[PDB]
Structures are given as structure tokens and as C-alpha cells.
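Here's the structure, in C-alpha cells; my notes come after.
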Amino acid sequence: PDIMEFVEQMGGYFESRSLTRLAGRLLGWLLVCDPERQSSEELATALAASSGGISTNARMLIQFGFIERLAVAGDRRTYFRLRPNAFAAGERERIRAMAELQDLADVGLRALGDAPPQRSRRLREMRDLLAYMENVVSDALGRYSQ
Amino acid sequence: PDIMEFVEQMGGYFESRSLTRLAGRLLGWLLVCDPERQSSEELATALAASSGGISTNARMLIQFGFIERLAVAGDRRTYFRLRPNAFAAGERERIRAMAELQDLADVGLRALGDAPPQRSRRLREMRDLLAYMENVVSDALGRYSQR
Amino acid sequence: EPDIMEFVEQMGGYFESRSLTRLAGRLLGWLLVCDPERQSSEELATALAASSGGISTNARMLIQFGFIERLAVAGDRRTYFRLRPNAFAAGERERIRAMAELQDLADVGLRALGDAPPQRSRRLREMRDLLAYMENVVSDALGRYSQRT
Amino acid sequence: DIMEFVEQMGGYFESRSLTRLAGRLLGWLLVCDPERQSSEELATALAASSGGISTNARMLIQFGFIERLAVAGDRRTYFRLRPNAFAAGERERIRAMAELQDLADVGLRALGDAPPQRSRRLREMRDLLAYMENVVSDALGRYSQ
Ligand SMILES: CCCCCCCCCCCCCCCCCC(=O)OC(CO)CO
Ligand SMILES: CCCCCCCCCCCCCCCCCC(=O)OC(CO)CO
């Protein structure tokens, strides 16, 4: 109903950014479903998706910091749940991603080591902005949790 | 050769994150190329890419805020170039993306309006964090641009 | 009392009067009042007496402006469009970007006039300064709006 | 490199679904010397047609950026960027928003019989436009001071 329209739009949000529709719909579903935890089979049914589709997109959302795998006592099935404060956890992963990109800027700067310094301006700006934003976000998340 | 390695690593960075390899390579190239502006054909031939591949991924990088389409005087070719302060521009786009997600959180909250408040906790957390971070990042970019 | 097609027509006129396409205005108007909110490409072409090409190109424009979104369903291979949540706020966010891009262009112009008398660059400086100020104003305002009004 | 900035302004316009010529014309009037330019001077500068200059100048006047003027002892039509042109452009945007908000009101009346949920989009539109009109008007007043 209105719920599946929300899930649909989460799919579009992802799709419009070159990410998978299914990952978006999965994130969406995990934001509104009841109970919060969902088995692999429940997700496949809910989303009209293959088990392979569920597995690969769940893996991606775990990588990005939004959801987690969990086990339920007495049950052998695989479960997933949106993490507590999931979008904060997402931002923590983005800090790590920014540091990774910083390291790549170094690679580029070394590669341009022989070239005029002006040519390296773009990479220096990238590295400097990333270093700045990592601190901004880390500090901000610290305060938020308080 | 060392430049090419950087470009490939940028491809890998994008690809590890469910984005296209070519978008990453294209961003990498626009970070290091000389001159900074590059024609569609220059990009395709530098990156071993089709025209369709260049067009699709250039458009994505424009969406993401990193590069711009460029018109060149007396020249009919399409050009692209890294935006000024490109990663700041990318962060501005992130603020906009966060605002879009916050709008969606509100849609979700309305959809759950008849359900117990507990069921909406996840969406409230999402909404609140996004609103907070949008403001934090906007303020920070303002302070930074004054450097 | 007005009806929906009078509104749609007037939205078309609003767009055309500003050198935008009439069909883009009518399409935006339709997506503001249609039920259901989501519409297929075919449904839009039918309702507006338009070609599939017209719907496609004008839908693309409204997406770029930030007002509408493309949707798709795995089982379905029709293209759907829908007005975005908080569409005009989203539109205003795109305007913030547009002003930033114009500010960057003003910088290009200022550099090109580097060897001219500074009086000649007054117009560009005014452009740059107004845009910087309005970007901040609008950004702050949309942040505050999201809280609610 | 002046023609480079001009060409780039043409691009900005064409990207937002306006004419390349209107963008080039605005660009030219931002950097030209003297600030005032005759119709023929504009056509020559931009390698443009007189009809193109006329049409696009009218649009830039409508948008608030430039003005048509007369020069004593001269028969020619002249144009010039307005003082604080982008503030003037913003003033015109406020007026455009008010017009658009009036249309939202038409839409709301047209849906008066329907369930109120169906009018949510139009209510959001109206609310945002009003809010922004107030914000921008306030901001422009403060800026001029
Ligand atoms: C090993 C580390 C793992 C970390 C977790 C994997 C990634 C988490 C999500 C990544 C999002 C993908 C962004 C793609 C564009 C890169 C832009 C960028 O990051 O910086 C710009 C952001 O706006 C600065 O301007
Ligand atoms: C008769 C009353 C006269 C008033 C003066 C008329 C002059 C109109 C100039 C301004 C409007 C330009 C056209 C835009 C129509 C869509 C709104 C917009 O541009 O797009 C969104 C894009 O993201 C921003 O919200």
C-alpha cells in the first residue's frame, strides 16, 4: 500500500545513483517491516526476489554499514536486521571510505611527481577536502551520540 | 604508467562499491589529465571506452557533482572537466542526497502513521541523523571555502 | 469553479511564458493532480494528447529540475513517473546547485578580465557576491523548512 | 578567453533548457565594454541574427537581468545589464513564485471535491513557494542594506 510505495521509492533512490533497485528496496523494507528482523526467505517473498538477489544485496548493505546478519536461538535460518542508528553506522563507513580515497590521491600525486605542481592542484584539493570532512563527520557523530 | 595505475585504482574504488568501473576511471582521468578539459572523443580514446560508456558515466559524474559539461568557443565538440573544488562540490551534492533521503523518511513515517510509535523508531532515527548531518556538513563546507 | 484541465493548461502557459516548453508545464501540472500519483509513460501521453517522444524529453527535463522521479518495477517493463516527495523543496535544492555553478562561472569571467580595469569587473563581482549570499540564505532556509512549516 | 566565459554561459542556459543565445547574451553583457551595447553591436559580437538578439533580449528583460535603453543623440536601440542584476533577477523570481503559487490555488480549488489526501502535493507546493517568497524577499532587503 503506502508502505510498498515507500519501498518502491527507496529502490528508485538507489537506482538513480547507479546502485541496484533491489538493494534500495531491501533497505526500505528493513526500515518499515514488522518484526524488524527478517529471514532470507521472508525477504525473498516480500520483495519478489531470488535468494541470490537477496544474498548479494544484503552483503552490499552490510558493507555499507546499514544492516547486520544475526542468528536467532533455536532456528537455523539466516536473518538480517537494520542496525541500530543505521545511518550513523553508514556515516562511520563513509569516514573509512574517505580515508581510502585519500590514500588514492597520494598514488596520483606520486604519479604526477615529475610534472609541474599546477597539474597536481586537483589531487591536492581532493586529499585536503577529504581529510577535513573525515574530521568534521567523526566529530559530529561523536557529539550526536551524546 | 604510474598515472594509469592511479586511474585503474580509482576504477576499483568505484567498482568495490557497486558503482561502475568506468565512472571511477573517468573521474581518475579528469583528476590528472592535461589539459584539464577533455573532449568526449579524447576521453573515449584515453580510457578504452565506447562513446556510450563515456556519455553514460560522464552524466553520472555530473549528477554526483564532480565534473561539468564544458562548451568551448568555436568548437562543436562536447567537453568535460573536473569542477572547481570538485570534492567540495561532491559533498554539496551529498547534502542534497541526504535531504532527498530525509524526504523519503517522512514518506515512510506517514505510511506508518497508524502503527505504534515503536515501529517508526528506525525511520525517526534516519530522519534525525540526516537532518543533523546536512546542517553539520553545510556549515563545515562554508567554513572550509573561507580558507 | 476551475477543473483539473484548466490548472494543467495554465501550468503549460506558465512554462511557455518563460521560454520553457508548454508540454513540460502541462506534465508537471498533471503529476501534481493525477490519481494515482504514479503514471506510466503511455498514460501520460494519452492524458496530455502528446507523443511518446514529447513525454520522454520533457520528463527528463523535470527530473533534472528536481520535481519528478522515474520509477520501475521488476515484473513490469513500463516506465513510470511520479512527482517527488516535497517536490518544490527538491526543486529549490537544485536551484542552490544552479547558483553554485553560476558562481563558478563568474570566477571564470573574473579571471578572463584579470588584465582589465577593475571597474569593468564590477558586474561579475556583484553577480558572484549575490549568488554566494543567496546560496547560503536558501540552504539555511530549506534546512529550517524540513523541521516544518 | 572572454569568448570562453560567454560560451560557457551559453552552456549553462542550454543545460537548463533555455536558449544558448540567451546565455551567451547574458554572458556578453556581464563582461562587455562599454556596458551598453546596441542591437547591431550585439549581433556582431555574438555572430547572431537580429531576431535572435531581439527575442533573447526580451527574455533577459523579463527575467530581470538587463534593460533596454536610449542614448541621447543616437537612434539605435541599446541594452545594458541592470545594476545589481542578479538581485533584480531574484526579485523577478519572487514574482514568478507568487504567480505559480496562485496556480497552486487554482489546482486546490479544482480538487475541492476530492479526498484531501489527493491535494497533498499541491499543498506542499503552495506552502514551499510561500515560505521561499518570504525568505528571499527578506534576504534581498537585508542584502541591499
Ligand atoms: C575500505 C573502506 C570501506 C568503507 C565503506 C565503503 C563505502 C561506503 C559508501 C561509499 C559511497 C560511494 C561514494 C562514491 C563517490 C566517492 C565520493 C566520496 O566518497 O567523497 C565525496 C563525497 O561527496 C567528497 O566530495
Ligand atoms: C507575470 C509574473 C511575472 C513574474 C516574472 C516572471 C519571470 C520568471 C523567471 C523565473 C522563473 C524561471 C522559470 C522556472 C519554472 C520552474 C521553477 C524553477 O526554475 O525550477 C526549479 C528548478 O529546480 C526551482 O524551484
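Note that chain B is numbered according to Swiss-Prot, with residues 14-160 shown in order.
This deposition comes from X-ray crystallography, 1.6 Å.
Just so you know, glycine gets a Cβ as well, placed from its N, Cα and C.
In Swiss-Prot, the entry for mutagenesis B:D88 to A states: Decreases DNA binding. The structure shown retains the original residue. Under its mutagenesis entries, Swiss-Prot includes B:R90 to A with the note: Decreases DNA binding. Where Swiss-Prot documents B:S63 to R as a natural variant, the accompanying text is: In CFZ-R1; leads to increased expression of mmpL5 and partial resistance to both clofazimine and bedaquiline.
Structure with Swiss-Prot features highlighted.
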{"residue": "B:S63", "record": "variant position", "Cβ within 10 Å": "11"}
{"residue": "B:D88", "record": "mutagenesis position", "Cβ within 10 Å": "11"}
{"residue": "B:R90", "record": "mutagenesis position", "Cβ within 10 Å": "12"}
Distance [Cα-Cα, Å, rounded] between B:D88 (mutagenesis position) and B:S63 (variant position): 21
Cα-to-Cα gap, B:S63 (variant position) vs B:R90 (mutagenesis position), nearest whole Å: 16
